[PDB]
Amino acid sequence: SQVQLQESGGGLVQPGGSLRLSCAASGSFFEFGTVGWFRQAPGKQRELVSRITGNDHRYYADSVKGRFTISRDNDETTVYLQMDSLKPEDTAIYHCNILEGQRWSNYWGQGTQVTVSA
Amino acid sequence: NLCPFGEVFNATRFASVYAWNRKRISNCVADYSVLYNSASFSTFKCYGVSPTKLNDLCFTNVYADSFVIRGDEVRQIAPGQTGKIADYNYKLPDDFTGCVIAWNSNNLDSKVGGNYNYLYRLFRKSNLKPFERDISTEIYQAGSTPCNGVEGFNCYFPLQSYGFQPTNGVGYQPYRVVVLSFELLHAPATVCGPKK
Ligand SMILES: *[C@@H]1O[C@H](CO[C@@H]2O[C@@H](C)[C@@H](O)[C@@H](O)[C@@H]2O)[C@@H](O[C@@H]2O[C@H](CO)[C@@H](O)[C@H](O)[C@H]2NC(C)=O)[C@H](O[C@@H]2O[C@@H](C)[C@@H](O)[C@@H](O)[C@@H]2O)[C@H]1NC(C)=O
């Protein structure tokens, strides 16, 4: 049952820049059929930014529609979040997560920091 | 004029259980003993009929329903069961007459990195009725707060994908399932065993 979700790819960029986040899963067992990227800005509520279920059922929050793209690695249990046309309001710590039964799992790790600064 | 069971059991592609496939079988001769002996099945469980009796019987129609689930869920493909599969995906009636046939398909339906092609419904407002099929994909409102098109806590896309990895334990490996239902109406019985 143990899973580790290694989050990486964040960074400090200027407005209009790009980053690719990586959620790399490993462990004896985990449900990787649904993967969500969440973010929490300072003093703000965590929000689901993007989700992929199966190979091709995707969700994007209104504020990132058209700018972010979620995808799977072809050979590994990894999911990517390509973030293009970055804005200052995308600054947050980004976390990836999976379902456990009928809810997002209680995993809430270190995440990866995204800073977009003029 | 043999019933086209090969097209069902030997299909290259199988459906997701939430969008389960149905083929109507009619106007043909079927040897169920040959079918029973045709492969190393892991499940072959009949209700209201029997493997030893089917070759002497005639039916108005046979339906063959097929899909993929995980190993530990095959027990839900039976009358009177509960669980996410029986409740939200594929429901047999209490008075079911037919056979449930399954086999491990890990060699075809798993993949390094995961095979994510097979889906099941994880959330639904009410249970399915017998032989109902729901292929809808609207966001599910899990609490009392309305979702207004925004996914998050208590607002879920209603399907989940299996993540079949070749190293999964057998309970979490893919199994291909065929459900044969035998219907006898006040109509000509055109699907018969070889004994007729
Ligand atoms: C399901 O498919 C089995 C394998 O068929 C072989 O591979 C296919 C890709 C295709 O090229 C086919 O022509 C091949 O023969 C069938 O088993 C085979 O059946 C044929 C007769 O149809 C027989 O001559 C072969 O010896 C046999 N080979 C193997 C490895 O099993 C299944 O046919 C049923 O099972 C057989 C054992 C036999 O009883 C046959 O009469 C049955 O129809 C296919 N299943 C069904 C339900 O059709």
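Chain B residue numbers are taken from Swiss-Prot; in order, the displayed residues are 334-529.
How was it done? The header gives X-ray crystallography, 1.8 Å.
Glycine too: its Cβ is placed from the backbone N, Cα and C atoms.
The annotation domain 'BetaCoV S1-CTD' is assigned in Swiss-Prot to B:334-527. Looking at Swiss-Prot, the entry for natural variant B:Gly339 to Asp says: In strain: Omicron/BA.1, Omicron/BA.2, Omicron/BA.2.12.1, Omicron/BA.4, Omicron/BA.5, Omicron/BQ.1.1. The annotation that Swiss-Prot gives for the naturally occurring variant B:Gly339 to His reads: In strain: Omicron/BA.2.75, Omicron/XBB.1.5, Omicron/EG.5.1. Looking at Swiss-Prot, you'll find the natural variant B:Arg346 to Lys noted as follows: In strain: Mu/B.1.621. Quoted from Swiss-Prot, the note on natural variant B:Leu452 to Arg is: In strain: Delta/B.1.617.2, Epsilon/B.1.427/B.1.429, Kappa/B.1.617.1, Lambda/C.37, 19B/501Y, Omicron/BA.4, Omicron/BA.5, Omicron/BQ.1.1; Contributes to cellular immunity evasion and increases infectivity. Experimental mutagenesis at this site is recorded by Swiss-Prot as B:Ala475 to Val, annotated: Increased resistance to neutralizing antibodies. Here the residue is the original one, but Swiss-Prot notes a natural variant at this spot, B:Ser477 to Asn: In strain: 20A.EU2, Iota/B.1.526, Omicron/BA.1, Omicron/BA.2, Omicron/BA.2.12.1, Omicron/BA.2.75, Omicron/BA.4, Omicron/BA.5, Omicron/BQ.1.1, Omicron/XBB.1.5, Omicron/EG.5.1. What Swiss-Prot says about the mutagenesis result for B:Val483 to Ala is this: Increased resistance to neutralizing antibodies. While the structure shown retains the original residue, Swiss-Prot records the natural variant B:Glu484 to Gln with this note: In strain: Kappa/B.1.617.1. One natural variant catalogued in Swiss-Prot, B:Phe486 to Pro, is accompanied by this note: In strain: Omicron/XBB.1.5, Omicron/EG.5.1. Among the sequence features in Swiss-Prot, the mutagenesis site B:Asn501 to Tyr is noted as follows: Increased binding affinity to human ACE2. Annotation of the published mutagenesis B:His519 to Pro in Swiss-Prot: Increased resistance to human covalescent sera neutralization; the original residue is retained in the structure shown.
Structure coloured by features recorded in Swiss-Prot.
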{"residue": "B:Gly339", "record": "variant position", "Cβ contacts under 8 Å, 6 or more apart": "none"}
{"residue": "B:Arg346", "record": "variant position", "Cβ contacts under 8 Å, 6 or more apart": "none"}
{"residue": "B:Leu452", "record": "variant position", "Cβ contacts under 8 Å, 6 or more apart": "B:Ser349, B:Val350, B:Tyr351, B:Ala352, B:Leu492, B:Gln493, B:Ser494, B:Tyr495"}
{"residue": "B:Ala475", "record": "mutagenesis position", "Cβ contacts under 8 Å, 6 or more apart": "B:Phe456, B:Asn487, B:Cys488, B:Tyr489"}
{"residue": "B:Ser477", "record": "variant position", "Cβ contacts under 8 Å, 6 or more apart": "none"}
{"residue": "B:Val483", "record": "mutagenesis position", "Cβ contacts under 8 Å, 6 or more apart": "none"}
{"residue": "B:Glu484", "record": "variant position", "Cβ contacts under 8 Å, 6 or more apart": "B:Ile472, B:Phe490"}
{"residue": "B:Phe486", "record": "variant position", "Cβ contacts under 8 Å, 6 or more apart": "none"}
{"residue": "B:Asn501", "record": "mutagenesis position", "Cβ contacts under 8 Å, 6 or more apart": "B:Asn439, B:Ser443"}
{"residue": "B:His519", "record": "mutagenesis position", "Cβ contacts under 8 Å, 6 or more apart": "none"}
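Proximity to chain A, taken as a Cβ less than 8 Å from one of its Cβ atoms, holds for B:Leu452 among the variant positions B:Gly339, B:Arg346, B:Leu452, B:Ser477. Taking a Cβ cut-off of under 6 Å from any atom of ligand 1, none of the recorded positions B:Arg346, B:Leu452, B:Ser477, B:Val483, B:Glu484 qualifies.
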